[PDB]
Structures are given as structure tokens and as C-alpha cells.
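Novice: Before I ask anything, here is the structure I am working with.
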Amino acid sequence: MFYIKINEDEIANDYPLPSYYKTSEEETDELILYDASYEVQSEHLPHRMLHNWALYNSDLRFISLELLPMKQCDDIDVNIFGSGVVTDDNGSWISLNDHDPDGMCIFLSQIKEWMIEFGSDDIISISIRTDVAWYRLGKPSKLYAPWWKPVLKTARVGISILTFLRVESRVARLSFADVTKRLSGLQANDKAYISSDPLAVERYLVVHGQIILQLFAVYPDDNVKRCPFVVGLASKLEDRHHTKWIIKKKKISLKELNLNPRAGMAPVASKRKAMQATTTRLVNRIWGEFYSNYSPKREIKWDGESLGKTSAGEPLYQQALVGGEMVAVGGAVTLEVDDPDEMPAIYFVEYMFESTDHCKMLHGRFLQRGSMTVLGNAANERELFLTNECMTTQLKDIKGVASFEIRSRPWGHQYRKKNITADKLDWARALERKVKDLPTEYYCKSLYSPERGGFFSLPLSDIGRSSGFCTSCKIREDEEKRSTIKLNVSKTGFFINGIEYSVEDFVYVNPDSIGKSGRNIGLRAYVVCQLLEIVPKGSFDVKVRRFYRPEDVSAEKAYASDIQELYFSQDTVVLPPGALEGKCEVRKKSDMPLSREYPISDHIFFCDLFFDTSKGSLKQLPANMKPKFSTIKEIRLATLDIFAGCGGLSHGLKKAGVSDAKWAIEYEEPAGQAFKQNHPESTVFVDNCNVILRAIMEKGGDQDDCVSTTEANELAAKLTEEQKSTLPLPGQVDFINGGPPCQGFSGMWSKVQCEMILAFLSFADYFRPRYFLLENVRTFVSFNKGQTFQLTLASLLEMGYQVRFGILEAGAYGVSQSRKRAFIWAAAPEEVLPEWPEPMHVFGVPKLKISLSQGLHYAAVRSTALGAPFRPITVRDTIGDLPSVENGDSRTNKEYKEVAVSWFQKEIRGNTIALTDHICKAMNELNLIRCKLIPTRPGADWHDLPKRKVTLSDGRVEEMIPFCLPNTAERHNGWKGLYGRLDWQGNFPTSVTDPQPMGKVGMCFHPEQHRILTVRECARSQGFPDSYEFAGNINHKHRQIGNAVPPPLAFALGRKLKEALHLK
Ligand SMILES: Nc1ncnc2c1ncn2[C@@H]1O[C@H](CSCC[C@H](N)C(=O)O)[C@@H](O)[C@H]1O
Ligand SMILES: [Zn+2]
């Protein structure tokens, strides 16, 4: 007879989304523990048991027991294997109404059968077979349990049908339709609940029909083998998706070696246990207090003489008495808010005067509570911040005078002990006043600027002047004067947004004002136009003549041409003044500057050709005339890099001229060798930062400020005398940068104590550098309900830093990858906090925002999707000149065969003749066939693979279409991008970070070659020059490239620090 198997599409609606198998321990193979298997009846084979088992196909995907025969077949087209811990046949059974000394850990051969035996009701047992023995099953692994539960549900349904076919007795009474009816009426709590719809019920029964069919053969009674239901289910079933195998009785024997996918595969590395971070006691206090609290008629007179006069002729005073209390300039007062439930508001006195008629009036600046800023619940109860907002009220509206001081404290590592003692004294005084219940004393140290996204230092000479003159009032008046169109003089020019436009200037015009990996396609850059005159239409319009870019002729001419080139024309437009975005410069080609930077950073173009729009021909500029091509012409800081990697941030910060990476701490051997290969004068420590900070504190005598574990103490005592003398002591470090792998969970505090952000912050606390830079993923601002970000800010503010936060997009600075990163800048009180770099490339990103509290947001830079100074950068611009390689090419040193054509390929190569690391990961045979059968078009993925059966060189028959996740219902979106190919005219996705060759491939194939992206190609999509060197095996090199901050973005950030270092 023929055995009908129901294909995976019919049974997929019940099983979870596909997932794959991983292990860390070595496994013996099955075939060596047993002798050779000659012709033997399947009755007489070893009987054993398995614990912590799983089942998987040749791609390592989790698979069901319903895809194996219930009986003995001859040929099987499905290759199923497994894992298990071998033990002895003891006799365990599973109870439906509801030990591992590692006998040995094995990986199994081709599974060819399974079986269910019926004990008592609610007690069954399940056994499986390979060609050497019989194996009985026990408790499954945690991750394969979701593929175990649907089998027992069908067991319950079958038991129920037996019960109410015999309970009703007259076994030959119920019919398929009758059973569907009685099943359908069950309540939604019984364990045999299929569905309340007849059609869904019959679907379930027919789809899972072989389990019921065997359970209706091993249930002891000669009353259920001829039932109408039994023969109905078998006569049905055919009208579903099915495969037809042959049932024959045979006599077993091995023929093949173990074709398990795990044969010859190394186990993956461990998940190294987190150890408690080495912190200082200040950081420990800050982070531990939070996690132990949280988530675990009256007279008035002027006092004294007059000081001067405001610029209206009105007297100006300094000290006033509000009924017994004293109010002074520099103090603070509390005003009674409308609703008598919230706390009062506190105002900083700027000046007080007597109005024209007669009044007692003051002008105040708003002092805000740290509870209502981005800090929130992490802020001190006594810390107030200064804002830009002002207020004028009468001196009768006060509730009372607050107690307030401005805290100016000295800076340096040399002062950090005296500070700690003074802080503890103040904390004790605060507790004493709270218990006796006296008033609160407040202090201010910083300035809150929600529109600049940071805490800045106090302008101490600007505040509290008592001269009738307020700085914030000037700033607001200027900001409202800035928003008017001001045609200068009678004519010839104007003012918009603070930019003066004159006649014969070159301007930027918005592209629309003049007329998948694909997101910049259809996105255009500014239109470069020349201003001719001013037309009446006082509100005016402007007359402009335009420039055509290489983009506007064809795509190939844009590939060939420099990115700062423009084509002349004779086209004129009349425009409204509000379409004008900025000013640029256009020179002749010979007048262009000699210095070339990869991030271009300046607004300069050149012209040499003509574009006749009527015929579409490029020709030399008409000698007839020329369009007046106007525009006629030590600070380096000693650096410590923590969590270094291969050096993406240090390369960009050393190129710009601010860093000299003298010390570095990377605990992995491959990344440390890669770092030392490229920065040969740097001292590299391949050690955990928890042991390095312990050694540094031990070298200064400060072993009592250290919170450390004893094993780290022993590791710090196991250092060579040579290594100890090359350590950074506090005093010699002026700049600290780092990429800590901060995480997200909840804690238990016990589970938060093991986080690497605490050790980084302790490095900042011990060394106290001039500048501090933190980089991390964009999700950092939303980990743990925003608590890690809030606590990081509060920790940096307890020391005395200025802090600034922002999210930046790398594609707007010159790369083909869309990497979003979060940056925190910290500077001493007496420095200048670096600005943010200007994005000059067009990218399709919607303006990344950080949520300040109380309904406000902040965004650091602009969005360039509607127009930017330069043209986007494509895949052909990045990898178009590299030679052709094949699957699994290991040759590290090759040669260049073509020359550069595009601007990017002339920046990246330079004067390099040796092509290193143009190697790719090897795909096995079945994945290679699928990669060769994918079309070379934009947006081609696994939906393009024909449904077919592939025969390999082993004799294995496999399936062309990989993961099966439709489950024909929502909970998936088609899984677009898996087994995907890139687009020549698009950009690199952020899924080529560590391409995987086996299970869930992703979008990593070459646009025309049948292979995965090479290491060199992934290095060029982040801006790494062709001379940069990597180290390790291929996996470590891909990891080193994936973790890095792009060197172009790091150059732009470091060039803004070099401007801040000149302004001091
Ligand atoms: N406890 C620890 N001590 C030192 N290094 C660690 C560490 N835990 C992780 N690391 C290393 O720190 C690095 C964090 S990635 C930092 C990336 C770096 N910005 C760059 O520019 O390339 C990883 O390479 C990791 O290997
Ligand atoms: Zn003011």
C-alpha cells in the first residue's frame, strides 16, 4: 500500500515560526557506539533513551514528528536527524493530564520512523528509529517544546474521540459528520477543543489524520478498527497536499556515513558568564540607591538707596523685604501656581524696579526642578536647573523666599576626594533637616537647554546683573527679528533666515519648488541657480537661471563624473523668496582647492561645460561669453580607547588631528592584533577592563575606593612588572572614548550590577578627563524604560560635566550604509561642548528624535530627504572596480586589474597596489544552487525560487524553497529580504552586518555575481580605506567591521572637536 504524508504547508498553521538549532557541547556521532548493522529485523535493535532532544532537517530548522512515517517505508525524501543524551531504557511514560548525568551527548543519523504506544488513558510513550537502534523519548528541550505541544494536543483529541465513541457505546453509531458536530459543541476549556466551526474541525482532523489513525489501531479493543469514522478518515485525506511513499517490510542495514549537518562542525563559543562590574563607590551609590528605592496683608519696602535707572527712566533696586523675609538679586522666590495642588515655581531674580505709576515689580528667570526634565526620577530632590524662560510679576504675588545657592566647584582628579567628603557632609545635613521637617535648601550648577539637547555651563557673568538688561530677552527678540523678509535698502538684495542674498549670487533651490534597499531612488539634490534680478509682484519674486547636474543627463554620466560638477544652461524661472535654501560658490575647474577630504564639508562647485536642453548635447562653454564665475579667490589630546575593537573611531579621530590613541583595552586576541597592526605606536591591553581598573587603582593606593570581586583581585595580582609600569595613571589622560556594550533587562539590581556601562563610568570618575565621548546603539535612549539613559546623565552630572546627547545617521555623511548611532558628549566646566556635523548627502531618513519629558522632543541634525548639497552614494559607486571572485575564495593578497572611475573609488584606493582581504564566506552546495537561481533585479528574494526538488552529489534530495513561515495567517509579512540581492543604484542594508551562510541568510548577495559580499566590500560600505588591515579568521574580521563606528562619521565628529579646541 501507499503511505500518505501531509506536506508542511497543510500542517503549518499550528506550529510556530521557523527557528534553528544551536549547541555548545561536543557531540559524539551515533554510528561509532554500535558495531556494524547487518540484515536485522527492526524488532531486534538496541533500545535506549534520550533527554533534551530536538529534531531538525539538513538546514538545521526545527521540524515536526508528523513529517516522518508512522510505519516502515522504503524510500524517504525527507532528511530528519536529532540530538539527545543517551541513557538506559528505564520505562518512563508521559502523563497527559498535567535526570541527566550526561550518559553521553550524541548527534543522530537519518531518522526513518516513529511510533506511539497506548498505555492507560492519559499515559502514552513515543519512540523513534535510525538504522542502528531504537530510541525512546523523554522530556524535550526548552526551545523544541513548542513543536512538542501540538502532538500531544492531537493525542488528547484522539483519546476524546475514543472515549465518546465507546462511552456512547454502540461503537458503530457515530459518523464523521456526527463526530464533527459533537466536537464542535465543546466549551472553550476542554482539552479536546478544536474549534466551534464544523469546517475548521474537519480541517484539523484530516490534516493531522495519521496520528488518529494509528491511535485507532493500538487502542486495545476489537470494536474500533472498522468504524465509519476510521474508514472515512482514510478515504478522505487524499484531497490535501500529499506525498506517496511505498510500504514494504525489510531488514535493516547501514549503507551511508552520517550525513548529519553537524558532522565536522565545530561547536559555537560560549556565552561567557557576566561578572560583577568593577566600579567606584560614587557610581555604586548612585545606581544602587535608585534600584533599592524604585524598581526592585504684608508690608513691603525697598531696603537701601537707588542703584541706577532702566532704559525707560525708572529706578532700579537690589534688595526688598516681603514682610519680614529678604529678597535679593541672585536669590530665588516661589510663586503660587493656579491649581492649589502642585508645587510652587521658583524664579531667579534678575532685576527689580518701580514702574511708571507706582508698583513693586521684579523680572525673573525660570528655575526648573530635575523631576520634570529628561532626568525625571533619577534627579536629586534639591537640584534646580536654569532655563531660557522669563517672567515679570508684582512683588505682592510671591508666596515666599526660597533658600538657594550657586555651586561652583574646582576641577581635576586631584580634587575628587575633598569633593566626596563635602558631598557626604551635605547629604547628612539634608537628612537631618528632613527628619526635623524644616525647609529645603536648593542648589544650581548647570543650565537646561531642551532646544539644544544638553546641560551647559552657567554664564556666570551674564546672570544676576541688576542692570535692567536680560540676556534671554535679547535672544528671544533676535529670534523674532530673524523671521522677517528684509529686502536690503531700496533693492539689490534681501534677508531671509539671517542669510543676505544679493544679485549674482549662487543659491540652493528646493527640487520640487522648480518643477527593498531602494529608498534614495527618486531622491534629488538641490538645484543650483544664479540670481538675476528682483521683480515687483512690498512682496517680491526673484529671477533665477539654473544649473544642470550630471544626474540630469543619465545615470552613467553621474557614475563617471566628480560630485562637485555643474552644467551651464539658458533656462530661467521666476520664484517666490521662500524656496531659497542657502548660498554656495561656483568657480572654474582650475581654481578649485588643492586639498581633498573624503567628507567634503565645503560648499564649492565648478563649471566647464554647456547643456543645451533643446538638443541634449554637452559641449564646451560658448566662448561667446562667460557667466562671471564669481568666487574669484598643537591641540592633539592623549587618548584612552576603552572597548576599542579594530579602530574605527580612533582612525577617524587621529585623521582629524585630535587623538593619538596611546592606550587601548580590547579583551579579544584577534581585535587586539588588528588594532596593533594599524596603530603601531599604541599600547594595547588584552585584558578585561574589570581587572585593568583594579590594577590602576591598586597602583595609586586607592584600593579602598574600589568595588571589586576577589577573582578580579587575583587576576590583577597576576600581572607582569613590565605591564604594570606601562599603565595609565590619572593625570596623563586628556580624552576618553568608548563603545560599551550596555544592555537592557530589569535587574535582580543584581542583574544590573553586571553591566559594562558602570565600569566605563568609573573610568571617567577616576581619571576625570577634559573630554569624554560615548557611542552606542540608538536604542540606548529607550532601554529599561529610559532608566539607563537617565542614570547615565545623572552620574555624569554628579561629577561636574556638561552633557549633550544626539542621534546621527551615517548615510548623510558619505557612506552606503544606514547606520543610526547615539552619541553623548561630555566636557569639563571650562571647555566648549562640540557641535554636531552638518549632513551634506541626500538620504531617506525622517529626522531621528529623542524624547525629553513633558511632551517635548529634540532632533540633533536635519533631514536631507528633500534636498542636500551632494548626491547620494550607491552600490556601484562603492564596489564597481573590484575584480571578480568566486565562492569560498581564501587568497588574501591579490592585485588590482581595473582603474578607478567614480569619485568614491578614487578616494578609497589612493596609491595602494595590494588588494588585501577580498575573501568571502563559503556557502554549501544547496545554498549555492539557490543563490544561482535568484534573478539579477532589484528586490529579488526567496519568493523567486521555483518549487522543485534538488538532487545533490551525496544522493540527498532537498527542497528549493527555504524557511516555511506562512502559517497562512497573519503573524508574518512574507519575510521580505531573506535570500536577497542588492541593487546597483541603491544602498547597503544594515543586515550585511556579519552575513550568515546557512540558516536565515538575509540580504547579502552580490548584485551580479553568485556569491556573498566579501570582507573588503563590507569594509568599503563603512568608509574603511583599502590600506586598512584586519586580523583573525573570516568571522572575526566580519565582526570587527560590523561593530565599528564608520571612519567617515568619526572624522566629521573629530573635526568639530578641533574647532571647539581652538575657541577656548
Ligand atoms: N569587559 C570587556 N573588557 C574589554 N573589552 C570588552 C569587554 N566586553 C566587550 N569588549 C570588547 O569591546 C568591544 C566593544 S565594541 C566597541 C567598538 C569600537 N567602537 C570600534 O570603534 O570599533 C568589542 O570588541 C568587545 O570585544
Ligand atoms: Zn528676561
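Counting begins at 1 with the first residue displayed.
A Cβ is built for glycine as well, from the same backbone N, Cα and C atoms used for every other residue.
Feature list, courtesy of Swiss-Prot:
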- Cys742: active site (ACT_SITE)
- 325-459: domain 'BAH 1' (DOMAIN)
- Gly645 to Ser (Swiss-Prot position 1101): In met1-2/ddm2-2; reduced activity (MUTAGEN)
- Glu809 to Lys (Swiss-Prot position 1272): In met1-5; reduced activity (MUTAGEN)
- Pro837 to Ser (Swiss-Prot position 1300): In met1-1/ddm2-1; reduced activity (MUTAGEN)
- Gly1002 to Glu (Swiss-Prot position 1465): In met1-7; reduced activity (MUTAGEN)
Novice: Around ligand 1, within a Cβ distance of under 6 Å, which of the recorded positions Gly645, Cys742, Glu809, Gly1002 show up?
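Specialist: Near ligand 1, sequence order: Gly645.
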Novice: Whole-number Å distance between the CA of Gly645 (mutagenesis position) and the CA of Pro837 (mutagenesis position)?
Specialist: 24
Novice: Work through the recorded positions one by one (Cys742, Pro837, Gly1002) and name whichever has its CA nearest to the CA of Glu809 (mutagenesis position).
Specialist: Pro837
Novice: By DSSP assignment, list the helix, strand and coil residue numbers for the domain 'BAH 1' (325-459), in that order.
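Specialist: Across the domain 'BAH 1' (325-459), the residues distribute as 30 helix, 62 strand, 43 coil.
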Novice: How many Å separate the Cα atoms of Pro837 (mutagenesis position) and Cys742 (active site)?
Specialist: 25
Novice: When DSSP states are folded down to helix, strand and coil, where does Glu809 (mutagenesis position) land?
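Specialist: Its secondary structure by DSSP: strand.
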Novice: Over the unmodelled segment of 60 residues, figure out how far apart in angstrom the Cα atoms of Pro296 and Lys297 are, rounded to whole.
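Specialist: So the two residues bracketing the gap are 49 Å apart at Cα.
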Novice: Non-local Cβ contacts of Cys742 (active site) (under 8 Å, 6 or more apart, same chain)?
Specialist: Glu755, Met756, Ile757, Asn776, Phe780, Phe783, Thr788
Novice: Counting Cβ atoms within 10 Å across all protein chains shown, which of the mutagenesis positions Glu809, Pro837, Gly1002 comes out on top?
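Specialist: Per the Cβ count, the most surrounded site is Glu809.
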Novice: Let me know the whole-Å distance spanning the Cα atoms of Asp98 and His99; 7 residues are not modelled in that stretch.
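Specialist: Both gap-flanking Cα atoms are 19 Å from one another.
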Novice: Where 7 intervening residues lack coordinates, what is the integer distance in angstrom between the Cα of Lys537 and that of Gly538?
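Specialist: So the two residues bracketing the gap are 8 Å apart at Cα.
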Novice: Report, as a single number, how many Cβ atoms besides its own are within 10 Å of the Cβ of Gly645 (mutagenesis position).
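Specialist: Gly645 (mutagenesis position): 23 neighbouring Cβ atoms within 10 Å.
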Novice: What's the straight-line C-alpha distance in angstrom from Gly515 to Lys516, 10 residues unmodelled between?
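Specialist: Result for this gap is 27 Å, Cα to Cα.
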Novice: Given a gap of 29 unmodelled residues from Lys633 to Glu634, what is the distance between their Cα atoms, rounded to a whole number of Å?
Specialist: 28
